[PDB]
Amino acid sequence: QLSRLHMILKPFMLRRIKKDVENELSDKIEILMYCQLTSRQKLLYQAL
Amino acid sequence: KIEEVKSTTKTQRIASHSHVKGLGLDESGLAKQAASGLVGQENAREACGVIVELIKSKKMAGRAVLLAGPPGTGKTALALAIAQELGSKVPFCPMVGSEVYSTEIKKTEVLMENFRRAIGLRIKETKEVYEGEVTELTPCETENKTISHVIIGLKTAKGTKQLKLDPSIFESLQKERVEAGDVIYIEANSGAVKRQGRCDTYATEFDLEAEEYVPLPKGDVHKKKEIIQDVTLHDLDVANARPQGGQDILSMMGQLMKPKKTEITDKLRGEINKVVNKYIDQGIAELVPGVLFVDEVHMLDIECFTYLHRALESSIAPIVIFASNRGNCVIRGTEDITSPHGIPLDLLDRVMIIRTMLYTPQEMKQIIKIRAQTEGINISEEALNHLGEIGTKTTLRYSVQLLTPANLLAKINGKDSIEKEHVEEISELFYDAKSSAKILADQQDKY
Amino acid sequence: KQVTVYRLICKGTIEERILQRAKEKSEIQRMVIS
Ligand SMILES: Nc1ncnc2c1ncn2[C@@H]1O[C@H](COP(=O)(O)OP(=O)(O)O)[C@@H](O)[C@H]1O
């Protein structure tokens, strides 16, 4: 069914992925930054 | 792609009762074998199970218990268990019996300050307040000129108002050096003014100025709010005897002079009781009568033991917990008289005694385990079994006290956990009260 | 230029459900394109 969606879409949707154009612009560095929630946060979160 | 995690500060410090989190009772009020940090003491914990329902019932006044039993049997740990079992809102007032020997107030009255601190009170205080940037400020004159009113123009994000206020507020604004552009807060009940510095609108107006600047206040200039105050009857009693409220030259200066205690008159506690009864009648107040814990009670003076007869028979008094580690002592201040727990037989009727008792080796091992995992340390079973043996040789406190010193020795020696080779060294470095008394009796010619 | 992106999340709260649904959706959302 994915191949049916692709064969429907191919004649009327264009596609890229940036690396097919952007030979000289950066990829994102992406940071999942965790945080320790505070005392007032733990007190209200636990009460909820 | 990347992950990051952060923390930047120390923990709470560990302390001698910090493993105790409650009495470890079941729904029937029976004691679990090991729960909430405590183990053993099932009779004393079941008894304290009645007492935590005694406190929470509120009906009773001046009921008292005496925890009695040898050194290290957990008496002050059980009063700490009660303090945790009641939670934060019911006041628990810790006291040590030797705190009555003040140099500012009579021994017979330090007790009343402690009693009155143990009756808590929750008040829905409505405070009504003015706040804003001061956009205009003018006093209005009258013949002996005197000031009759002040006009203050105040501004907030929600608008502006221009208020007639009392000359005591003007005297407060002058005291606080308030000027146009200052953000201020005034509460009309206290007549009390707080300056917060010039509004952020003025933060560009000089290249170099002493001021902190604040964002313009929000909501209307005049507004009222509840503060749900927690307060105690002592905190009402003292606050009237050396008054720091109001705004006059006298109250402004009672706030500077040395804060000496004073023998609060029985009449003031009378007029305070009338005022808090009116706040309870008005539904503004809830009383929360709590606990006074006189630890080491065996050394109150006989003056104090005889005062406790009047205090424990008061219709107002909190519930009281005493503790004693003592046998048939002489009663302090008498020189002649000896009695159980060091407490007069006259007072020893007025208390439900909770007998607290010595430990089996199994309970010592189990406390030492629960204690080791509270001090944050890993200990091998052969080393913990060896501390159980040191418990049978000496005392529970010495056996507990070796744990952290053994963990320092272990991490110096490069191990992750206490091995028996560490405890067997710490036992040689640090004597206990029994083993030191042997060398100190043998060498008694030279001390 | 170089680009850096940060997400701020609280462990064990509710935002990890949002991140888990976001990961589950992002995996479904890849295969329908490439
Ligand atoms: N039943 C118990 N369960 C857990 N810890 C206890 C227990 N009994 C005593 N302790 C702990 O052992 C030590 C001695 O008890 P403590 O209350 O200080 O004795 P005392 O009544 O003589 O003042 C303290 O560290 C205390 O927290």
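Just so it is clear, chain B uses Swiss-Prot numbers, and the residues here are 2-145, 152-454, in order.
Per the header of the entry, the method used was electron microscopy, 3.5 Å.
Each Cβ is built from the backbone N, Cα and C atoms, and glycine gets one as well.
Feature list (source: Swiss-Prot):
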type	residues	note
BINDING	B:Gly70, B:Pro71, B:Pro72, B:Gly73, B:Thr74, B:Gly75, B:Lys76, B:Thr77	ATP binding site
MUTAGEN	B:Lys76 to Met	No effect on interaction with NOPCHAP1
MUTAGEN	B:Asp302 to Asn	Abolishes ATPase activity; inhibition of MYC- and CTNNB1-mediated transformation
MUTAGEN	B:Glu303 to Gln	Reduces ATPase activity. Decreases interaction with NOPCHAP1. No effect on formation of RUVBL1-RUVBL2 heteromeric complex
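Using the Cβ center of B:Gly70, B:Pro71, B:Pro72, B:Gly73, B:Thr74, B:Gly75, B:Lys76, B:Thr77 for ATP, the list of other same-chain residues with Cβ within 8 Å runs, in sequence order, B:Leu68, B:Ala78, B:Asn332, B:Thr363. Residues from the recorded positions list (B:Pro71, B:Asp302, B:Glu303) with a C-beta closer than 6 Å to any atom of ligand 1: none. Distance noted between the C-alpha atoms of B:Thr77 (ATP binding site) and B:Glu303 (mutagenesis position) is 9 Å. For B:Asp302 (mutagenesis position), other Cβ atoms within 10 Å of its Cβ number 21. If you measure from the Cα atom of B:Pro72 (ATP binding site) to that of B:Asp302 (mutagenesis position), you get 13 Å. Straight-line distance linking the Cα atoms of B:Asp302 (mutagenesis position) and B:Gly75 (ATP binding site), rounded to a whole number, equals 12 Å. Taking the Cα atom of each, B:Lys76 (mutagenesis position) and B:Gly70 (ATP binding site) are about 7 angstrom apart. Annotation note: B:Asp302 (mutagenesis position) sits in a strand segment as assigned by DSSP. Neighbour density for B:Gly73 (ATP binding site): within 10 A of its CB lie 20 other CB atoms from the protein chains shown. Applying an 8 A CB threshold to same-chain residues 6+ apart, the list for B:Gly75 (ATP binding site) reads B:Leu39, B:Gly41, B:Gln42, B:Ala45, B:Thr363. In three-state terms derived from DSSP, B:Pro71 (ATP binding site) belongs to neither a helical nor a strand segment and is classed as coil. B:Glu303 (mutagenesis position) and B:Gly73 (ATP binding site) are 13 Å apart (CA-CA, integer value). Counting every protein chain shown, the number of other Cβ atoms lying within 10 Å of the Cβ of B:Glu303 (mutagenesis position) is 19.
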